[PDB]
Amino acid sequence: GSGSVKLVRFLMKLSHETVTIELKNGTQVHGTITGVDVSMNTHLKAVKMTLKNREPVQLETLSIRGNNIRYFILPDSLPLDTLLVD
Amino acid sequence: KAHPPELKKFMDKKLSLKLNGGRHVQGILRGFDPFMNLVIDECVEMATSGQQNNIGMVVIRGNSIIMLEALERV
Amino acid sequence: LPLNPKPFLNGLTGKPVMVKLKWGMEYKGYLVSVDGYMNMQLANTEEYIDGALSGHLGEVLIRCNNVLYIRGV
Amino acid sequence: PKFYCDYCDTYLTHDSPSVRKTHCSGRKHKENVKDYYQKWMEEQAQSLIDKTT
Amino acid sequence: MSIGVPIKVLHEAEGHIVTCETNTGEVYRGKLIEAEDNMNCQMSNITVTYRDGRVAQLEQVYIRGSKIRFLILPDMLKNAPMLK
Amino acid sequence: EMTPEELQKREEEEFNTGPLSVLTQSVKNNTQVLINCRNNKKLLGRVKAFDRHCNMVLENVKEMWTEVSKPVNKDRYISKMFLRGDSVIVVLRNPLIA
Amino acid sequence: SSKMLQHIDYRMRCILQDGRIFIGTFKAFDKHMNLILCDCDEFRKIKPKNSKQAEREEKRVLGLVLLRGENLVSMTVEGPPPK
Amino acid sequence: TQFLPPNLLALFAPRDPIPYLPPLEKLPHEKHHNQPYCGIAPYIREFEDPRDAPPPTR
Amino acid sequence: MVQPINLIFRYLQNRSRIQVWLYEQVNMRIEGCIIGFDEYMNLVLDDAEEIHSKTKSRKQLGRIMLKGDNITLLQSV
RNA sequence: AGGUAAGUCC
RNA sequence: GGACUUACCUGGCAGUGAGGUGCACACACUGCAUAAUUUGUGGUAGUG
Ligand SMILES: [K+]
Ligand SMILES: [Mg+2]
Ligand SMILES: [Mg+2]
Ligand SMILES: [Mg+2]
Ligand SMILES: [Mg+2]
Ligand SMILES: [Mg+2]
Ligand SMILES: [Mg+2]
Ligand SMILES: [Mg+2]
Ligand SMILES: [Mg+2]
Ligand SMILES: [Zn+2]
């Protein structure tokens, strides 16, 4: 088809999905999304944050201001066509 | 939605302006807008060499202004 | 003749153009389309790194934020 | 566009720089402020509960 | 709606001493004369502290909000009505 | 806006004719795309969807980049991503070389 | 917004874009994620210029801090509200 | 809170000025870019053969 | 008071040759005659040049549109 | 609609 | 404290709540304007 109106609307559906986020500063976050927000601000639980060239660190919770996100790496099974009907 | 900045206080005053690229400039503030774009007059470049140069009646984009300092009383 | 940016581009649409990016690369090709944000679609596009030709690409979208200037032929 | 004065418990249905400054250099306002922080010094009275022990 | 709690808190500190770190890493300490809704700040009697550690005195300054990292406001402000 | 009326599918018209047609077509025809990204990494993949900012959902991506001594090539495979649009520089539709 | 209100009054560790950490009592926020932090302490990691020496953590007290949203990266919870 | 009895206004007192610390990062215009942004020309060979492409779903 | 938009309009009319300082690029500047512009501060520059500070030699461009995001400062001659 | 200021009454 | 009077400063658009219809103004929620200089679509690139 074509472009969605907004595509955050998709990310907002990914509650309870476990993802890996890369930040614009090289930090990698692996965690389970508790919520995503219109401004792409993103909340995770059960997080393993790995700042650039540092040893991982585990955290119960983390929120990331969305502008900092470069990308989400999604679950291989995540049913895209389903979730994209928007 | 977007209000103008309060630079009436600094109108027609000599200013010294810290700018984006480690660039500094100085001169008399003749006007402004809600983006904080400025009009400077009798403006001097203040190059890193320590050498100063005269360009006058410049426009400065608000975007690239960090801080300005009043040299004359406000 | 006060020749403003939207008309200027609309002018160049169709014509070969060269777009220089803030990051120092430039892309040469037939400007196809432009939008209100000045994103650019190019065709028969080729990549010039540091002034001299790097390679031939194809149909290219350039996100507007990346552009420094755009110019004819 | 709306603004809520925590000190006055009142609204400025249409906020502006000009309007908010006018309100804030207002008779009612300045008194409410004075009152708020005087009431806070009364807090120090709650210190006496410690004073008694 | 539109106005928000942390900017209110900034305006509440108008008139008092604030420290303010800019994007450049300079730090300005002085009397906050006034603040706008964007964080653009006019200040007086400022001890600037340059990146190197040297300080200077400045009479009147004005700082673009978009170029501020953070401000240090007076601790009393935590007892302001909004923060409750 | 210039279009303050509440059905700005001028959004769609632009998508079909404007420069984001690069994507609209890539999505429709399932063509591979190569994106030069502001982490300075190269992403080659398919576009499942996109939006105004060039937020893209991608499939079967191969992320490609260069590290160091002499410069070494690197690649990783990512089967489903969402890329944030701001981090796009340039997108390039697959020139059907054969 | 309850994702954020959840943590209000907790002590929160914020990572800033330059790699500073602000730890502070999380009093307020807004649509930008401007923050108000109380009793806020700043920490930072200082690299040894020689290839292997112990790295310095440097604390510095700030007190009541207003952090501009743009410079915020992430927040996680450091500790529960003080008593 | 500017204009109050000096009794109360003494509450809004600054804390002592903060220790200097040098900056963490260089200034952006003076930072040295060891592998600056670069183009995609070398990568075209990566693209699939169009015969081996999957068909247009619609 | 002189609005910055007006003095750009003044520069246009005068057919003055304007030099632009760039945002976050301190080595290059660009100069040319302002044939036109817009709300975003994008400039159409009739006989644009690329001036490189280290080189002290110029690269000729022709007629260019320079996107506004880049501009730091506008100068004369 | 709301704030402010000045006035009139309660 | 409360009521009215006058002057001054301010005021984005739409859908729903809202049930005779329409208009005006307020409140609540939801959108849009909003990816174009001051935060929510990058000169903080991850470059050791
Ligand atoms: K929006
Ligand atoms: Mg930003
Ligand atoms: Mg009904
Ligand atoms: Mg914007
Ligand atoms: Mg932007
Ligand atoms: Mg706009
Ligand atoms: Mg911007
Ligand atoms: Mg923006
Ligand atoms: Mg931005
Ligand atoms: Zn009030």
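Residue positions begin at 1 at the first shown residue.
When the header is checked for method, it gives X-ray crystallography, 3.3 Å.
Each residue, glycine too, has its Cβ placed from N, Cα and C.
Each residue in the domain 'Sm' (A:6-78) gets a DSSP state, and the totals come to 8 helix, 37 strand, 28 coil. If you look up Swiss-Prot, you'll see A:6-78 marked as domain 'Sm', on the strength of sequence analysis.
Around the Cβ of A:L62 (mutagenesis position), a 10 Å sphere holds 23 further Cβ atoms from the protein chains shown. What Swiss-Prot says about the mutagenesis result for A:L62 to K (Swiss-Prot position 58) is this: Loss of interaction with CLNS1A.
Neighbours of A:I64 (mutagenesis position), defined as other CB atoms within 10 A of its CB across all chains, total 26. Among the mutagenesis results in Swiss-Prot, A:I64 to R (Swiss-Prot position 60) has the note: Loss of interaction with CLNS1A. The residue drawn here is the original one.
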